[PDB]
Amino acid sequence: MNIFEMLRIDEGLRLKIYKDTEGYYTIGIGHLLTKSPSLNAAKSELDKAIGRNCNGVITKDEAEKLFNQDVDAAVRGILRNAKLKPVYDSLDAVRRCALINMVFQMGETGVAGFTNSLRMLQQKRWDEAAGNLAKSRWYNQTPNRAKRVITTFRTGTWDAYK
Ligand SMILES: [Cl-]
Ligand SMILES: [Cl-]
């Protein structure tokens, strides 16, 4: 199991514009297009992103290309962030994937806001961090996905995805 297989399980694959769990315009493998309410604002963002007139539809290949960018952007953003980098460096390979997963979903700023949970991960207090992380809107909004990520951090194994 690797980061890609993990996110693909969590986000799914859709070749046509759709609305995410929060009502936003998305495509492919969890690629947010716009928080605006317009479908047209989404269709324009999409074409800017692909470099063609897509009219709201893309190929698998295009979806993958976007996914490669997003994962890379997520890893670079963690490494660049003063709050996140130290956490990432203190972690083992499995737990590292769990932090990337959060960052891809919620953005660097959002994750950087879980101060307390971040401090406990850095301290290796697995049970207590799992417990604090569950106390969030994130967990209340997408419970099955958050539980998967949380188990990843508690255990250090790929059990939830298996
Ligand atoms: Cl809460
Ligand atoms: Cl969920």
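Along the chain as shown, residues are numbered 1 onward.
Note that Cβ sites are derived from N, Cα and C of the backbone, with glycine treated the same way.
Sequence-distant neighbours of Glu11 (mutagenesis position) (same chain, 6+ apart, CB under 8 A from its CB) are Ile29, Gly30. DSSP classifies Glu11 (mutagenesis position) as helix under the three-state reduction. Experimental mutagenesis is annotated in Swiss-Prot for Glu11 to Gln, with the remark: Complete loss of activity.
Listed in Swiss-Prot is the mutagenesis experiment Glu11 to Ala, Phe, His, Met or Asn, annotated as follows: Complete loss of enzymatic activity.
Quoting Swiss-Prot on the mutagenesis of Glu11 to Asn: Loss of 84% of enzymatic activity.
Residues or ranges marked as active site, proton donor/acceptor in Swiss-Prot: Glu11 (among others).
Here the residue is the original one, but Swiss-Prot notes a mutagenesis experiment at this spot, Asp20 to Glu or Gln: Loss of 99% of enzymatic activity. Non-local neighbourhood of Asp20 (mutagenesis position): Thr26, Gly30, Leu32, each in the same chain, at least six residues away, with C-beta under 8 Å from its C-beta.
According to Swiss-Prot, the mutagenesis experiment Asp20 to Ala, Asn, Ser or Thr carries this note: Complete loss of enzymatic activity.
Per Swiss-Prot, the feature active site, proton donor/acceptor maps to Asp20 (among others).
In the three-state DSSP scheme, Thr26 (mutagenesis position) is classed as strand. Per Swiss-Prot, mutagenesis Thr26 to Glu is noted as: Complete loss of activity at neutral pH; covalently bound substrate.
Here the residue is the original one, while Swiss-Prot reports the published mutagenesis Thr26 to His with the comment Facilitates transglycosylation more effectively than hydrolysis; covalently bound substrate. In the structure as shown, the Cβ atom of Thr26 (mutagenesis position) sits within 10 Å of 21 other Cβ atoms.
Every protein chain considered, the tally of other Cβ atoms within 10 Å of the Cβ of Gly30 (mutagenesis position) stands at 20. While the structure shown retains the original residue, Swiss-Prot records the mutagenesis experiment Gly30 to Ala with this note: Almost complete loss of enzymatic activity.
Mutagenesis annotation in Swiss-Prot: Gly30 to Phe, described as Almost complete loss of enzymatic activity. The enzyme is destabilized by 1.5 kcal/mol; the structure shown retains the original residue.
According to Swiss-Prot, the substrate binding site annotation covers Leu32, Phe104, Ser117, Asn132.
Note on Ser117 (mutagenesis position): other Cβ atoms within 10 Å of its Cβ, all shown chains, come to 23. According to Swiss-Prot, the mutagenesis experiment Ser117 to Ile carries the following note: 500-fold decrease in enzymatic activity.
Annotation of the mutagenesis experiment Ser117 to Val in Swiss-Prot: 50-fold decrease in enzymatic activity. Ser117 (mutagenesis position) carries a helical DSSP state (H, G or I).
In Swiss-Prot, the entry for mutagenesis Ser117 to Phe states: 10-fold decrease in enzymatic activity. The structure shown retains the original residue.
Looking at Swiss-Prot, the entry for mutagenesis of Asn132 to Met or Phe says: 2-fold decrease in enzymatic activity. Other C-beta atoms found within 10 angstroms of the C-beta of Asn132 (mutagenesis position) number 19, with every protein chain shown included.
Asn132 (mutagenesis position) and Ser117 (mutagenesis position) have their C-alpha atoms 6 Å apart, to the nearest angstrom.
The CA atom of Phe104 (substrate binding site) is located 17 Å away from the CA atom of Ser117 (mutagenesis position).
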